[PDB]
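Working notes, structure below.
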Amino acid sequence: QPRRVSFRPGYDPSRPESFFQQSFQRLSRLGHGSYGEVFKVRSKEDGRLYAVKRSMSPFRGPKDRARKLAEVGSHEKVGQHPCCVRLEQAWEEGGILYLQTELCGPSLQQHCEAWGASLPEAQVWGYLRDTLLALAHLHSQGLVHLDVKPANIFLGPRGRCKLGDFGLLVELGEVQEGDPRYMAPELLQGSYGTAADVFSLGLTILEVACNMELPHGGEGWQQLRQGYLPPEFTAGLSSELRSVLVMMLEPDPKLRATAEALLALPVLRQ
Ligand SMILES: Cc1ccc(O)c(C)c1-n1c(N)c(C(N)=O)c2nc3c(Br)cccc3nc21
């Protein structure tokens, strides 16, 4: 029996088919991986198109179930913000967790691969703005995403982007590992705060604006975490963008800029 999942219609219960196969039509499989599978679907009760994620394998034990279900709780804490992917409903059946979210466009990672070049700064600034708006919303409620990267930012109409994948989200006041390429240096010493997301967004913007593959480790990983940007790729960057990037990549989290401060800056105002 399927049961809804929260931390706050074609039913056919008798029929021997899953609620997913009974309440929705799988138009496409947007993606797949260890997390499971993401499908493009249209509600068989509302007709509107939505995105659904399902886990690959059934719950192994009590812990696996709790760890997976936490994303629902984390998604609920984020709430409804214009620049954050909104969750409609979440449920479980057969040891499988399902999350139904608004259908968004392609990820910033995909868009960048297709463009195959440094994105125009006009698009870049807007993504920086909306993502900063989203982070400020999370930071105000004592939430840290910890996995800000191109793949977790989804594009929308008229050059707008929304933040998603709140699985690694932690409420300031249990932490999972994130991608080393985008992690703030303070995390190595266990210092976790909203500043970390800002640094991740900085490397995110640097990656898409200079078509630069971020280093997983080594000296290159260090150079980007010493407050000095590499002049070889940052050549085409405008003076204004570079200054904003230096603020976000400030090694010391105590001195690093905050989202609201950056958003208040004139270049990033509206
Ligand atoms: C399904 C889901 C649940 C929770 C959550 O936080 C998010 C952001 C989503 N979610 C979307 N709403 C996607 C979209 N296109 O609308 C979307 N695409 C994905 C791709 Br492509 C690859 C891997 C994972 C994806 N997860 C996605």
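Residues 78-85, 95-259, 265-361, in that order, are what chain A shows, numbered as in Swiss-Prot.
Here the Cβ of each residue, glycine as well, is placed from N, Cα and C on the backbone.
As recorded in Swiss-Prot, the features of this protein are as follows:
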- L116, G117, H118, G119, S120, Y121, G122, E123, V124, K139: ATP binding site (BINDING)
- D233: active site, proton acceptor (ACT_SITE)
- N238 to A: Loss of kinase activity (MUTAGEN)
- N238, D251: Mg(2+) 1 binding site (BINDING)
- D251 to A: Loss of kinase activity (MUTAGEN)
- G253: Mg(2+) 2 binding site (BINDING)
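Mapped onto this structure are the features recorded in Swiss-Prot.
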residue : record                       : Cβ contacts under 8 Å, 6 or more apart
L116    : ATP binding site             : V124, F125, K126, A137
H118    : ATP binding site             : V124
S120    : ATP binding site             : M142
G122    : ATP binding site             : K139, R140, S141, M142
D233    : active site, proton acceptor : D251, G253, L254, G269, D270, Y273, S291
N238    : mutagenesis position         : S193, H231, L249, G250, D251
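Not one of the recorded positions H118, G122, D233, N238, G253 has a CB under 6 Å from ligand 1. If you compare every pair of Cα atoms in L116, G117, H118, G119, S120, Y121, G122, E123, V124, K139, the residues listed for ATP, the longest distance is 14 angstrom. The local packing around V124 (ATP binding site), expressed as other Cβ atoms within 10 Å of its Cβ over all shown chains, amounts to 18.
Once the 5 residues left out of the deposited model between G259 and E265 are set aside, the two flanking Cα atoms are found 11 Å apart. Note: the ATP site is recorded as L116, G117, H118, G119, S120, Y121, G122, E123, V124, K139; in the same chain, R115, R140, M142 also have Cβ atoms within 8 Å of that site's Cβ centroid. Under the three-state DSSP scheme, the residue listed as 'Mg(2+) 2 binding site' falls in the coil class.
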